[PDB]
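One structure is given here, and the rest of the page talks about it.
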Amino acid sequence: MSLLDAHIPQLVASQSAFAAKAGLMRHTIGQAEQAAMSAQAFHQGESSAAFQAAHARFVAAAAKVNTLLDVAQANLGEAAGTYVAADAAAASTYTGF
Amino acid sequence: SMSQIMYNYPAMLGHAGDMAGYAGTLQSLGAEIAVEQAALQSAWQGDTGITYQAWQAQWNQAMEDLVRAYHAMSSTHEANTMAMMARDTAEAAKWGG
């Protein structure tokens with residue numbers, strides 16, 4: 001009464017869905033950032049302080065998502081096997097009162 | 001106050017599409033990675049850097065600020081009605097100049 005292949009998965013783990021997800025994240029930002037460009041066609045120049053701050057705020061946070069994506073795969077192992085020895089200042093951060 | 005400069009009608013000020021969605025898209029995107037890793041918690045080490053508990057909170061705290069970073073530029077969306085004095089939310093609340 002042995003059940004061989006009845007309700008069992010297949011290529012669900014070996015394929016590693018985690019990795020596919022990690023890469024899907026950057027896709028949302030990469031494509032999203034492009035949209036802000038098309039709209040920036042307003043006058044098309046260079047000067048843009050108000051927008052700069054907002055643009056820097058995004059990249060500043062991305063460091064948290066990216067850094068977390070590496071540790072996740074590194075800690076999970078099966079998730080993925082990669083590294084990014086680039087370092088940065090955001091990795092340190094700081095807090096006051 | 002700069003309304004008598006060159007702001008006849010709300011041309012740029014206000015909305016112009018669906019930007020709020022682009023940002024929120026990131027939040028939902030990260031949720032997938034947060035729930036995925038939660039299934040491979042037993043696989044997590046913890047003696048490498050970030051822990052399962054720290055990663056969970058950190059991730060959410062990251063995606064949260066990561067999204068707002070995009071809405072920051074779209075903050076002008078509500079700035080439209082701001083022109084009106086009846087409301088006065090950021091004006092009467094402001095204290096610069």
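All residue numbers here begin at 1 and follow the chain in the order shown.
Looking at the header, which is where the method is noted, we find solution NMR.
Positions of Cβ are set from backbone N, Cα and C atoms, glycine also.
Per Swiss-Prot, Zn(2+) binding site is recorded for B:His15, B:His71, B:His77, B:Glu78, and the stated evidence type is a curator's inference. Sequence-distant contacts (6 or more apart, same chain, Cβ under 8 Å) of B:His71 (mutagenesis position) comprise B:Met19, B:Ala20, B:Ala23.
There are 13 other Cβ atoms within 10 Å of the Cβ belonging to B:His15 (mutagenesis position). Record note (Swiss-Prot) on the mutagenesis of B:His15 to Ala (Swiss-Prot position 14): No change in activity.
While the structure shown retains the original residue, Swiss-Prot records the mutagenesis experiment B:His71 to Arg (Swiss-Prot position 70) with this note: No change in activity. B:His71 (mutagenesis position) carries a helical DSSP state (H, G or I).
A Cβ within 8 Å of the Cβ centre of B:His15, B:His71, B:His77, B:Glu78, the residues given for Zn(2+), is found for these other residues of the same chain: B:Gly14, B:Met19, B:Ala20, B:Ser74, B:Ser75, B:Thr76, B:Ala79.
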